[PDB]
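This report refers to the structure that appears directly beneath it.
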Protein chains: 2
Amino acid sequence: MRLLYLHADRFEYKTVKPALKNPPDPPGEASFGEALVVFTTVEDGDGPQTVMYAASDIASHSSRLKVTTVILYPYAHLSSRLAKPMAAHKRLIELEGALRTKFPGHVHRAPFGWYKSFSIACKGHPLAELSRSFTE
Amino acid sequence: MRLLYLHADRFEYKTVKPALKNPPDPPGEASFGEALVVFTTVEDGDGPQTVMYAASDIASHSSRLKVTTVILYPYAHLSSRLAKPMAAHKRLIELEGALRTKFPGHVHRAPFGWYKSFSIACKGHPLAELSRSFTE
Ligand SMILES: Nc1ncnc2c1ncn2[C@@H]1O[C@H](CO)[C@@H](NC(=O)[C@@H](N)CO)[C@H]1O
Ligand SMILES: Nc1ncnc2c1ncn2[C@@H]1O[C@H](CO)[C@@H](NC(=O)[C@@H](N)CO)[C@H]1O
Ligand SMILES: [Mg+2]
Ligand SMILES: [Mg+2]
C-alpha cells in the first residue's frame, strides 16, 4: 500500500465521469475544512495486516498534527504494482473500518471508481506532506 | 524519475521554511491559471537520457491537453529511490531547459529545497491525473 499524507486547510472533490464500468460507490461530492487528506493506492500484496499498519499510522500522524478529520481518498497513481479494482475497493472499506477503531474524529472515505475533480489548499509546514509504504 | 501530471484550473505555491541547510533557489511564490502541474521526483538512476524522455512526454501531453503553461514542481514524495538533493536540483534545471526545446508555452520551475504550501484545483476529466516513470 502506498499513501500520501497531505495536511490541508481545506479539501473538496466531485465525482465526474465513471472510471470503471460499474463504480461500486455512488457519485457524490463533499467539502471539508482542515483535514488530513490521505491519497491511497492499494497494491497487489495488500491484506489485513497491511490495512492495520496503515490505519495505525494514519491515526498516529493525525494525532500529532492535532487533526480531527481524515479523508481516505482512493488514488490509482502512486504505485506501479496496483491491486485489481475490486480488491482495492475491499481494502479501502477495510482501512476506513480499521481507522475508526484507532482515531476518534471524522473519517470520510471518498467514492471509489470515479474520475474526480478536487481542490486542496495544502499547508506548508515541515510535516504537511509525507509519503508511506505498508506491506505484509 | 517519477512524475505526477495534474491538469489544473489554477495552481499557486509559497515557499515557507527551508528544507535543506542552504536551498539552492531563492524563496518565492507564484500563482497560475490553467496549467499542467508536474510533480517531479528525481531518482538515483536519472541522467541526461531520462531528462530528455520526460521532457518529450510532458510536451506531448501538454499538447494533447491544449495547455500553454507547465509547472515543474520539485517533489520528494513520489519514490523510495531518491537522487541526492544536489543531483536532483541539477536534473530539474536540465528538465526545465530540455522542456523549453520541445514545448512552446510558459515553463515555470518552482524553487527546490523549500517546504511549500500550495493550492490546486485539479480538473476531473479522464486524462487530468496521470503518473509516469522514466529511466535509462
Ligand atoms: N489499486 C487502486 N488503488 C486505489 N484506487 C484505485 C485502485 N484501482 C482503482 N482505483 C479507483 O478506480 C478509479 C479509476 O482507476 C480511481 N480513481 C482515481 O484514482 C481518481 N483520483 C482519478 O480522478 C480510484 O477511485
Ligand atoms: N530527489 C528529489 N526529487 C525532487 N525534489 C527533491 C528531491 N530531493 C530533494 N528535493 C527538494 O528538497 C525539498 C526537501 O526534500 C523538497 N521539497 C518538497 O518536496 C516540498 N514539496 C515539501 O513542501 C524538494 O524541493
Ligand atoms: Mg455531482
Ligand atoms: Mg514568501
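Easy rule for this one: first residue shown is 1, then count along the chain.
Going by what the header records, the deposited coordinates were determined by X-ray crystallography, 1.7 Å.
Any Cβ shown, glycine's included, is placed from N, Cα and C.
Listed in Swiss-Prot as a mutagenesis experiment, B:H77 to A is described as follows: Isolated domain has decreased deacylation of mischarged L-seryl-tRNA(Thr), no activity on L-threonyl-tRNA(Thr). Deacylates correctly charged glycyl-tRNA(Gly). DSSP gives B:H77 (mutagenesis position) a coil state; it is part of no helix or strand.
As a published mutagenesis entry, B:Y115 to A appears in Swiss-Prot alongside the note: Whole protein and isolated domain have nearly wild-type deacylation of mischarged L-seryl-tRNA(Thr), no activity on L-threonyl-tRNA(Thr). Same results; when associated with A-129. Around B:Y115 (mutagenesis position), taking its Cβ as the centre, 19 other Cβ atoms fall within 10 Å, counting all chains.
Quoted from Swiss-Prot, the note attached to the mutagenesis of B:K116 to M states: Isolated domain does not deacylate mischarged L-seryl-tRNA(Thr), no activity on L-threonyl-tRNA(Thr). Under the three-state DSSP scheme, B:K116 (mutagenesis position) falls in the strand class. Of all Cβ atoms in the protein chains displayed, 24 besides its own lie within 10 Å of the Cβ of B:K116 (mutagenesis position).
Among the mutagenesis experiments that Swiss-Prot reports, B:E129 to A is described with the note: Whole protein and isolated domain have nearly wild-type deacylation of mischarged L-seryl-tRNA(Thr), no activity on L-threonyl-tRNA(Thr). Same results; when associated with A-115. DSSP gives B:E129 (mutagenesis position) a strand state. Neighbour count (other Cβ atoms within 10 Å of the Cβ, all protein chains): 20 for B:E129 (mutagenesis position).
Calculated from their C-alpha atoms, the gap between B:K116 (mutagenesis position) and B:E129 (mutagenesis position) amounts to 21 Å.
Across the structure, B:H77 (mutagenesis position) and B:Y115 (mutagenesis position) place their CA atoms 12 angstrom apart.
Across the fold, the C-alpha of B:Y115 (mutagenesis position) and the C-alpha of B:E129 (mutagenesis position) stand 23 Å from each other.
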